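Student: The following block contains the structure, expressed as structure tokens.
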Amino acid sequence: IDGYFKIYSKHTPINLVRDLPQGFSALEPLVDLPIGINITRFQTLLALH
Amino acid sequence: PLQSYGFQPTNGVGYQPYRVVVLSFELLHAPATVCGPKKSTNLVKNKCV
Amino acid sequence: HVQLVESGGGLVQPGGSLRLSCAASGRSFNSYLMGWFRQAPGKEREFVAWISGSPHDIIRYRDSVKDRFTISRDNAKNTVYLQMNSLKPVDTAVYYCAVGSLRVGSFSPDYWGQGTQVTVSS
Amino acid sequence: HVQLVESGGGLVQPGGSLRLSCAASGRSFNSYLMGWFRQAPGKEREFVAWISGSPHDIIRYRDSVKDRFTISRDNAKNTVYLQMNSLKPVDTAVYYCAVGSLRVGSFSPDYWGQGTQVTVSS
Amino acid sequence: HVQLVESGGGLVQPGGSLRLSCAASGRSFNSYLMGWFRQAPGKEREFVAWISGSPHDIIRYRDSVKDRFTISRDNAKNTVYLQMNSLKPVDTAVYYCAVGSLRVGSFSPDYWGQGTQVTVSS
């Protein structure tokens, strides 16, 4: 938003094997970057073997 | 285009080497990232301020 | 969006002063340089003057007009002022207001207005 | 009382461009043809161009001003805009704006303005 | 701070007419005389005309402009108008409106503006 990129994150342990847990948790702020870029598409990175 | 250049101990005061650094500043439409320092006064408590 | 609007055009005698002002809206231009260009009809638009919106305002002028068409600006209103002084017939032209950024130490216009006709005739 | 007022004249050296405008007031001009005429000093007045205010824009130009002069109109403001492109010294003349009717398929001026000077010289 | 602002200048073809305007603000001008002075390039200040705000409007004209320039003032708006008729190139000059007091029976300017423009050329 308005030339700023904000990242929120949360880490929890789970005992599930599929889908997402039904619990409730808030994602605390992690980092904010003063960047005027125009993000419109994004892609994921994985560690292949 | 290139010519030899160097210094020797016998060079005169005006002929001695000098290290010169130029700190150039320019303002663009992009958001500012560099900014000079900016002060903080001492803390007082239990009184209107 | 950003728009530039001129005002104050007309015709002045040789040696009679004038002032052209162009207001800039839409965004802020404190990191920009407020400037003017003139295009004598039938020729290529020539620089006039530019001024930066900084605590140490830097000002450039055009050779033919240096020290005659004084330039200033406003940061709160985001407007450029051009005070023309002691003109000659050679000064007839269409004056444009330019909003740009300082790239490599050279005024680089980014946004332009519609211009205005400032004429000097005997 | 129908009145026409011109504007946009001045001095433009050869190779430049200009925009002449005329505003018409007094009554609706939906069924009126709006055009421009010019008359150089020492020469008789000559027809420049006319355009219709109907939904289908019927437009005309004189033989000499084909492909170099453009005429347009806005019925909302009852205003006519005329574009000068690739002007030559021969174009120096006083330009007038006319409101007229379509009689026998020919543009017949009915109301005239005061005119503006358009000079073309270095 | 008494301020005088001129306007109404521009270009007119030979034999035409024009009208300059100056508005005076700051204090009452019932006991003040408003007049116009003109300067051509390379020439000194020469008186043109002045008019009195008293009920009996005493008007003085420079012989070089007598029977050609008419000067009038309106105390309601404290604005002085100067109408030019049969203008000629000799009349080309920067016209500055002046507001002053009648001393020893001679108009003595006290406040001056920035001046307007008048040109008479083809």
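Here chain B follows Swiss-Prot for its numbers: 491-539, in order, are the residues you see.
When the header is checked for method, it gives electron microscopy, 2.3 Å.
Just so it is clear, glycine is given a Cβ too, placed from its N, Cα and C backbone atoms.
Take a look at what Swiss-Prot says about it:
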MUTAGEN   B:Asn501 to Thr  Reduced host ACE2-binding affinity in vitro
MUTAGEN   B:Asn501 to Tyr  Increased binding affinity to human ACE2
MUTAGEN   B:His519 to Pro  Increased resistance to human covalescent sera neutralization
VARIANT   B:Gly496 to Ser  In strain: Omicron/BA.1
VARIANT   B:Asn501 to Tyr  In strain: Alpha/B.1.1.7, Beta/B.1.351, Gamma/P.1, Theta/P.3, Mu/B.1.621, 19B/501Y, Omicron/BA.1, Omicron/BA.2, Omicron/BA.2.12.1, Omicron/BA.2.75, Omicron/BA.4, Omicron/BA.5, Omicron/BQ.1.1, Omicron/XBB.1.5, Omicron/EG.5.1; May enhance affinity to human ACE2 receptor
VARIANT   B:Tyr505 to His  In strain: Omicron/BA.1, Omicron/BA.2, Omicron/BA.2.12.1, Omicron/BA.2.75, Omicron/BA.4, Omicron/BA.5, Omicron/BQ.1.1, Omicron/XBB.1.5, Omicron/EG.5.1
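Each of the listed features needs to be described in terms of its position in the shown structure.
Tutor: Secondary structure at B:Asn501 (mutagenesis position), taken from DSSP and collapsed to helix, strand or coil, is coil.
Residues within less than 8 Å, Cβ to Cβ, of B:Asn501 (mutagenesis position) and separated from it by at least 6 positions along the same chain comprise none.
Packing around B:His519 (mutagenesis position) is summarised by its Cβ count: 18 other Cβ atoms lie within 10 angstroms of its Cβ, all protein chains included.
Taking a C-beta cut-off of under 8 Å and a sequence gap of six or more, B:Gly496 (variant position) has no contacts in its own chain.
Annotation for B:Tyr505 (variant position): same-chain Cβ neighbours under 8 Å, separated by at least 6 residues, are B:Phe497.
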Student: So which of these recorded positions, B:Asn501, B:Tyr505, B:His519, get their C-beta under 8 angstroms from chain C?
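Tutor: In terms of proximity to chain C, the recorded positions that count are B:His519, given in sequence order.
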